[PDB]
Amino acid sequence: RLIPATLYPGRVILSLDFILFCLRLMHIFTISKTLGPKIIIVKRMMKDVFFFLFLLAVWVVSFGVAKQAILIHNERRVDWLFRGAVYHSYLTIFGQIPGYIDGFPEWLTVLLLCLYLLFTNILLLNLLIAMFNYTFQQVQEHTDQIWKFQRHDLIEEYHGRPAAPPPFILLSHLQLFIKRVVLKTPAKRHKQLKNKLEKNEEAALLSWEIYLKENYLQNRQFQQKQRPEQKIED
Amino acid sequence: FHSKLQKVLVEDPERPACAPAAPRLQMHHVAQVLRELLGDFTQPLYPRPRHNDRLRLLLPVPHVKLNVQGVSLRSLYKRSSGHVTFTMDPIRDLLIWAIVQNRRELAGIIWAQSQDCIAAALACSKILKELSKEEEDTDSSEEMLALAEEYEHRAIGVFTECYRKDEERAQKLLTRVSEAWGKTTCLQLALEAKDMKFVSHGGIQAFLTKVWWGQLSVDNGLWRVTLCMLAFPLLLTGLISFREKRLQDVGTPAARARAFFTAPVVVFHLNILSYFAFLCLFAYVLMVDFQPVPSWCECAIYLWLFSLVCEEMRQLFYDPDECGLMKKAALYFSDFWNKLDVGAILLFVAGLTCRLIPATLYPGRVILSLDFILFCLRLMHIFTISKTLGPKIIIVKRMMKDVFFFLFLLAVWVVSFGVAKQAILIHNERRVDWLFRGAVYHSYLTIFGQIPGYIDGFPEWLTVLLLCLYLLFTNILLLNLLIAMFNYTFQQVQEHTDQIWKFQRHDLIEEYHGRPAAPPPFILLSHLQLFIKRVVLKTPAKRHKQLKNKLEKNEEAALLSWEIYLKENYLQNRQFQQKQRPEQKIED
Amino acid sequence: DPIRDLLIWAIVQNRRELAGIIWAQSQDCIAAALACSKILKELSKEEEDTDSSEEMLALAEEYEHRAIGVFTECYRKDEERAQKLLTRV
Ligand SMILES: [Ca+2]
């Protein structure tokens, strides 16, 4: 975007770079309870899509040249040779058989229309259905609970942030980095909401939890005895 | 089985192969029908040929000296075979007689003193799985399905005992000839009985990861193994080390080279690269160098593909024994991926002649374009490598084997649209041969939503509706059948069909590690390493590709006594959890 | 702490019920049950190869279930002290 010789990739690369922020955008907007778990469904999808990229990138290539093997078209100049044989022939997977261009055994491509159409839908879009059949377990009942597990995992990451905005966080960096030159060793206000334990505070607590543990100790063996399978074992 | 033997007694009566007589029940008659109850095995425990020929012992034809009758060892002829005492193994034979009489628990007692600790349980699992499928028709065939899985589970706990203590001897245990069960190397039986829980048992997966390497062990990554493939001095850096180089035994660059050839993956990763480059230059010669004279690239496009015809031929040399020709080819034309390997060369017979005959140069480009798809089928069959990759290609086996009419169902359903849409109007983008083309090809290009805007660019409510009517049973009849055909492959998917991928994994790795490391342009030199070896020799006994284990008899007795000692060490353990079953105690 | 160390020596010898008896006098009422749940989940995944690794998957979920009923006891009575309980050093 700054070198004048490559200003076309100044718009092209940063357009692709916007997609990489869009990935984190979904990663940061997966907030609520109905929202959350299915972004993780498209983790185990998308971690498995990493070849379904290349499987697509294998499967597309055998179509557009083969369709233009019927005829090498004429919407074409010296550098639209390598473009028209490729880019017009491989824009066609949004159903976009290039009407831009034109606008003896002819039974073959009538069939070959469906032959590629078959294992688009069979090989890639039953694999839509098949890759769903890896994330098929404890879905409403317990993977929704796995959302609550990763929820506070992220909330401690994102409540553990200074409240200054990113244009005002360099001032908060200057609240800490030139604090290091008037101090020596890092002992400043670190972000933590922990609990410091007085030893007399512990003994009032931990004796009661152990007293609750013996209060639970009779209760855990009780339902072991209240198990009717124990009684027929008795 | 007894109804089979009386049929076998008239499948081999007096006339065809027992020329004096055979109306009465003999051992080889049971062995021949035990031979169909095995597959790729040898013939154990029940010796068949002229040294124990139990086929003709009913009418007087003379003894040992003339070899035409009997066993040629027992020097007395009294209408039997004498006291051929304990022919190979008595207890292994009682495993047969209980299961062919369907004696369930007593064969497990015969298992408790069976010398074959492991593969005999698969032998009680394999035929009983066939007898599940062959004939009981109800109430026992379903039961011996549930019995063979416990008989498989009998074989699992044997490997539990041997692998947890001195696994080095248990490493050999899956490679023995063992002189007992037609050697079968203990995996070729395990690959035949389909053994869905047995081959996915734990330390076996720890063991097949040691078959996965040799002198080329772990701490090598998938990204950095390809960097040492193309770059030969990069292998000599601080990157990938051998077991020799770990022990500092690489003192020769040829030893750094020749051990690199012997990998299960380096041969395979050359088939990743050098095979796929033939598919890419295929488009380059087709777009540009379509010239009917043999050019420098047209001479180059033959150097890879005819050698690939010889690769499956070289695989066909690795198929048979030293006696079989037509049956091993008959097994080759039964596998569906090997049925798809026909057309990839078949249209290259037709389309290349079209590429050379000037009168048919348009099919010289059309047929070979369709022939590229047939290599694409094998391309998916060869790139279905990794664990996340593998099982769903087999999902689109039971899809695609069921798609074989969904081709024609599509080929029924499309046809009723495009003529019917052009029944509204027969269009005008048309000449004398675009009549048959414009009424068909423009009207049947329309299933990529491609209602032909090329062409144009009283109850009109009907096709407004008929737009949706065809659209309905495209999505209803064919694309709920998308959902419906998924509902045949719906069982044990993440948990156990993924284990079925591990089952077919080493099935393929023994096929593809069992290859010479020469590339297909250099394999004709390796054919000349073998075929003009046949003219300086006489009989095939050269270096055959096999990683088996030869068993010294004193080596066996140190091993097999310990496995039997481990079997009695397991024998108390199997009955213990039967007693530790609480349902046994309320039965007590 | 001696009793917290006997929780290790039973599980690294795969002693199932005796560690639960060591749990019955374990001073760490809550996080020790997760400590018998965490490493036993690794030892499920690391190496037993059959018949116990699957069992200690089914044991760690009860060892997790051991830790659940501890929070059942503390939160239902004086949850204010149980509010601190998830923040102690
Ligand atoms: Ca093959």
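Numbering of chain A is taken from Swiss-Prot, so the residues present carry the numbers 886-988, 1020-1150, in order.
Cβ from N, Cα, C; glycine included.
Record features, source Swiss-Prot:
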- A:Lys918 to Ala: Decreases in sensitivity to PIP2 (MUTAGEN)
- A:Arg962 to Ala: Abolishes channel activity (MUTAGEN)
- A:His973 to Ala: No effect on channel activity (MUTAGEN)
- A:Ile982 to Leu or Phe: No change in the reversal potential. No change in the ion selectivity to Ca(2+) over Na(+) (MUTAGEN)
- A:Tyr985 to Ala: No change in the reversal potential. No change in the ion selectivity to Ca(2+) over Na(+) (MUTAGEN)
- A:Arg1077 to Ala: Decreases in sensitivity to PIP2 (MUTAGEN)
Study note, to complete from the structure: CA-CA within 10 A of A:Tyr985 (mutagenesis position), subset of mutagenesis positions A:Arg962, A:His973, A:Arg1077 in residue order, equals A:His973
Practice item. Measuring C-alpha to C-alpha, could you say which of the mutagenesis positions A:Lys918, A:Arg962, A:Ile982, A:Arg1077 are within 10 Å of A:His973 (mutagenesis position)? Key: A:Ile982
Review point. Listing the mutagenesis positions A:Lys918, A:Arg962, A:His973, A:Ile982, A:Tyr985, A:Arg1077, which lie under 8 Å (Cβ to Cβ) from chain B?
Key: A:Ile982
**Study point:** In three-state DSSP terms, the structure that A:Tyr985 (mutagenesis position) belongs to
**Key:** helix
Exercise for review: Out of the mutagenesis positions A:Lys918, A:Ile982, A:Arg1077, give me the one sitting nearest to A:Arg962 (mutagenesis position) by CA distance.
Suggested key: A:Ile982
Study note, to complete from the structure: Its Cβ having more other Cβ atoms within 10 Å than any other among the mutagenesis positions A:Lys918, A:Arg962, A:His973, A:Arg1077, the winner is A:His973
Practice item. Measuring Cα to Cα, tell me the gap between A:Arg1077 (mutagenesis position) and A:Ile982 (mutagenesis position) in whole angstrom. Key: 51
Exercise for review: Please work out the number of neighbouring Cβ atoms within 10 Å of the Cβ of A:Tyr985 (mutagenesis position), leaving out its own Cβ.
Suggested key: 12
Review point. What three-state secondary structure does DSSP assign to A:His973 (mutagenesis position)?
Key: coil
Check your understanding: About how far apart, in whole Å, are the alpha carbons (Cα) of A:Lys918 (mutagenesis position) and A:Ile982 (mutagenesis position)?
Key -> 42
Review point. Once the chains shown are all counted, how many other Cβ atoms turn up within 10 Å of the Cβ of A:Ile982 (mutagenesis position)?
Key: 24
